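K.L.:
Pasting in a structure now, in structure tokens, and then I'll have a few things to ask.
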Amino acid sequence: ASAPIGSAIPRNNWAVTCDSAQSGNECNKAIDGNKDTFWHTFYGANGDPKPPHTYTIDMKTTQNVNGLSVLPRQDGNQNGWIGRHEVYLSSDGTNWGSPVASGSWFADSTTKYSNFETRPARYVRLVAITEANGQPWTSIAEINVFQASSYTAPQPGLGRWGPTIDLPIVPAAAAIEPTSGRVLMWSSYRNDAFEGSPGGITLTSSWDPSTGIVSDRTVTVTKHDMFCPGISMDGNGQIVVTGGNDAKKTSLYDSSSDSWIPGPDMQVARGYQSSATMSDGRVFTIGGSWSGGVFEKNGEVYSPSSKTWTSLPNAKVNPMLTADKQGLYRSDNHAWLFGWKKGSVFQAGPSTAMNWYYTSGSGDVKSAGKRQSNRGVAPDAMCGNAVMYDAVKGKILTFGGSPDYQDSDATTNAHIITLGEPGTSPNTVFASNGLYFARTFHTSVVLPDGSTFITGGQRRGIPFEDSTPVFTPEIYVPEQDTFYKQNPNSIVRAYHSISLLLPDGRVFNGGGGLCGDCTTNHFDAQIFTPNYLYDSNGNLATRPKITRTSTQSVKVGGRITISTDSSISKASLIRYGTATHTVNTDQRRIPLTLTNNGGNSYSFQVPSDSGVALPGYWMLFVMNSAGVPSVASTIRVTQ
Ligand SMILES: [Ca+2]
Ligand SMILES: [Cu+2]
């Protein structure tokens, strides 16, 4: 099922109002503690008024509210389930502001939840915008509101969490659809479970940042349960999703048509492998013993043009194996892969040993030295993160993780790896003094300004358990070689969580759980709004606008000219992201060297090396002197 982040507020002195209520199904039947009694909107002789329907609670005194729950009817009647919905909070009961949570609940009779950042409130309003299957009515057997033990105002300057997006699935895998700006998410054959899958089915959900709409789809056309996969956006602008619950399958998500297309089977059956897009737009993958068997799974490569997978048996997985106590099942998982120059793939970890993978002929692998610093050799860091925040300079920030996949203490270890040419051993140093909080199963994104946002995880890796959670995110700022704590959130984001950078410059962070009838499923996501979007008073800052681009599709080495509505100081390209199981091999950042044409006209060149400027979709951000980024302009980079 799921759970609230708080404890239930006693209701015996509550006053409640509903937009309509049938006799015998009064508004207060939803708070009488009786699972068999329910509130129901008008029907029959009273007519059948359609949604939106509304439930409003006066709790009389201020509570530190951090969620609510809805228990549906328990008599088998399915016609009043709440679909699309919004949650509002108020101190006076007249002014409600923006929803603290909104989204869509799955169509079944299970208890639904809305979890969100703690906010003092006396009044709580639930708006049922649709019934789950489009019927006129709304009903609730029991509604509860939850409180945190305390409330602390966010500190000025450290960003902001909210709102919550409520979802019909646990989003354990996600990607940005670059042509539409929507967030694509998926779970498995079920909304919150992967166990005992017959295969051939993936449940997906999407969220549109522009409209707030949550939608969902059942994908069977690719005959692929895409839980636990490799994910890469290839040079043809299609997301290549590999293996997992159906360990040999390849599915292709096409953003332009918003559809899924069958791909060729991989040569080797895999799950929990990483895949990485290459300089030529192809996709490399290696490892992945979670599914398809436990044995040495060497490299293979996908060609989007020929629609083939070809084995690269001499791209050996052995040199990148961790020393996981559980053995090969875990040790070849979630490699920190980055496409690089001349068809190569850099493997930065999680193993202590770093390696170069090559894709010519039948493949090759060469040692790149050990991840290390003057503090010593870095231990295996399974489910640590790796982020290429300056591709032009070859800079990769690595952090967190634990020596074993589970039942292992995470660390604060963090490094800067500086890539040169394939086959050379990169310089590695420690990043600052490491993380503030040791964490594994955390997630991260590079931001327009080159800083890396790091969020969630737990101190000791225990899949499906929300213990030792880390609620305070951190940002690494490369120019200062310093980490900074940001404002904390209140929802655990550990195993099976994701983060992605949105085109509007905010961070989408969600998921966690996906373990069936476990209590740790998180059917939601939250927005983190970084400090660079706020002015000194804590209000949203005015953002520079890109008013014209000379072109939206460019070959590597090509130039783009832009106009802005105000002077800008910096610009960057950020490749669109994909995410699952801590892995995001698609994001990376290119800082741009600007030519000032005068009159707020600027030009820049896309790097000529497609191992740096990986083909695919990128976000163009410009920043003003105050450090405020524009929203992204979408650029396609080709080779
Ligand atoms: Ca009841
Ligand atoms: Cu998993």
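Numbering of chain A is taken from Swiss-Prot, so the residues present carry the numbers 42-680, in order.
Every residue, even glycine, has its Cβ placed from backbone N, Cα and C.
This is the feature table in Swiss-Prot:
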ACT_SITE  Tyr536  active site, proton acceptor
BINDING   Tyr313, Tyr536, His537, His622  Cu cation binding site
MUTAGEN   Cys269 to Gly  Reduces catalytic activity more than 10000-fold
MUTAGEN   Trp331 to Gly  Reduces substrate affinity 20-fold and catalytic activity more than 6000-fold
MUTAGEN   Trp331 to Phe  Reduces catalytic efficiency 50-fold and substrate affinity 36-fold
MUTAGEN   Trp331 to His  Reduces catalytic efficiency 1000-fold
MUTAGEN   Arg371 to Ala  Reduces catalytic efficiency 250-fold and substrate affinity 22-fold for D-galactose, but improves catalytic efficiency 1.8-fold towards D-fructose
MUTAGEN   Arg371 to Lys  Reduces catalytic efficiency 45-fold and substrate affinity 8.7-fold for D-galactose, but improves catalytic efficiency 8-fold towards D-fructose
MUTAGEN   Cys424 to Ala  Reduces catalytic efficiency 1.5- to 2-fold towards D-galactose and 1-methyl-alpha-D-galactopyranoside
MUTAGEN   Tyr477 to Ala  No effect. Improves catalytic efficiency 2- to 3-fold towards D-galactose and 1-methyl-alpha-D-galactopyranoside; when associated with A-535. Improves catalytic activity 4.7-fold towards D-galactose, but only 1.8-fold towards 1-methyl-alpha-D-galactopyranoside; when associated with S-424
MUTAGEN   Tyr477 to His  No effect. Improves catalytic efficiency 5.3-fold towards D-galactose; when associated with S-424
MUTAGEN   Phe505 to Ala  Reduces catalytic efficiency 166-fold and substrate affinity 9-fold
MUTAGEN   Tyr536 to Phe  Reduces catalytic efficiency 1000-fold, but does not reduce substrate affinity
K.L.:
Given the mutagenesis positions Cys424, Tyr477, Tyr536, which lie close to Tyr313 (Cu cation binding site), meaning Cα to Cα within 10 A?
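P.N.:
Within 10 Å of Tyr313 (Cu cation binding site): none of them.
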K.L.:
Can you list, in sequence order, the residues of the same chain other than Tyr313, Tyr536, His537, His622 whose CB lies within 8 Å of the CB centroid of the Cu cation site?
P.N.:
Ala213, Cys269, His375, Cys424, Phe482, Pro504, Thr621, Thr623
K.L.:
Run through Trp331, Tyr477, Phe505, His537, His622 for me and report the recorded positions whose CA is within 10 Å of the CA of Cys424 (mutagenesis position), in sequence order.
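P.N.:
Hits: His622.
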K.L.:
To see if you understand the setup: which same-chain residues, six or more apart in sequence, place their Cβ under 8 Å from that of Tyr536 (mutagenesis position)?
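P.N.:
Residues satisfying the criterion: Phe482, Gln499, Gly502, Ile503, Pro504, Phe505, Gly553, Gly554.
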K.L.:
Name the residues of the same chain, 6+ apart in sequence, whose Cβ is under 8 Å from the Cβ of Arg371 (mutagenesis position)?
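P.N.:
Non-local contacts for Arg371 (mutagenesis position): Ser330, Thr363, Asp365, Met423, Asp445, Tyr446.
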K.L.:
Return the residue, from the listed binding-site residues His537, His622, with the maximum count of other C-beta atoms within 10 angstroms of its C-beta.
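P.N.:
Of the binding-site residues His537, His622, the highest Cβ count within 10 Å belongs to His537.
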K.L.:
Can you go through the mutagenesis positions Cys269, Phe505, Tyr536 and pick out those with a C-beta less than 6 angstroms from ligand 2?
P.N.:
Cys269
K.L.:
Given the mutagenesis positions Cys269, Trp331, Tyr477, find the one whose Cα is closest in space to the Cα of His537 (Cu cation binding site).
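P.N.:
Nearest candidate: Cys269.
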K.L.:
For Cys269 (mutagenesis position) and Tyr477 (mutagenesis position), determine the Cα separation and express it in whole Å.
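P.N.:
That separation, Cα to Cα, works out to 29 Å.
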K.L.:
How many neighbouring Cβ atoms, not counting its own, are there within 10 Å of the Cβ of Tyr477 (mutagenesis position)?
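P.N.:
Other Cβ atoms within 10 Å of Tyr477 (mutagenesis position): 16.
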K.L.:
Who sits close to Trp331 (mutagenesis position): which same-chain residues at least 6 apart have their Cβ under 8 Å from its Cβ?
P.N.:
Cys269, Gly285, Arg311, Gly312, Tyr313, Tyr370, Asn374
K.L.:
Secondary structure at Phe505 (mutagenesis position) (DSSP, helix/strand/coil)?
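P.N.:
Assignment for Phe505 (mutagenesis position) reads coil.
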K.L.:
For the recorded positions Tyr313, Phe505, which one has the sparsest Cβ surroundings, going by other Cβ atoms within 10 Å?
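P.N.:
Ranked by other Cβ atoms within 10 Å, the recorded positions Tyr313, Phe505 bottom out at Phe505.
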K.L.:
To the nearest whole angstrom, what is the C-alpha distance linking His622 (Cu cation binding site) and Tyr477 (mutagenesis position)?
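P.N.:
Approximately 22 Å lies between the Cα of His622 (Cu cation binding site) and that of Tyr477 (mutagenesis position).
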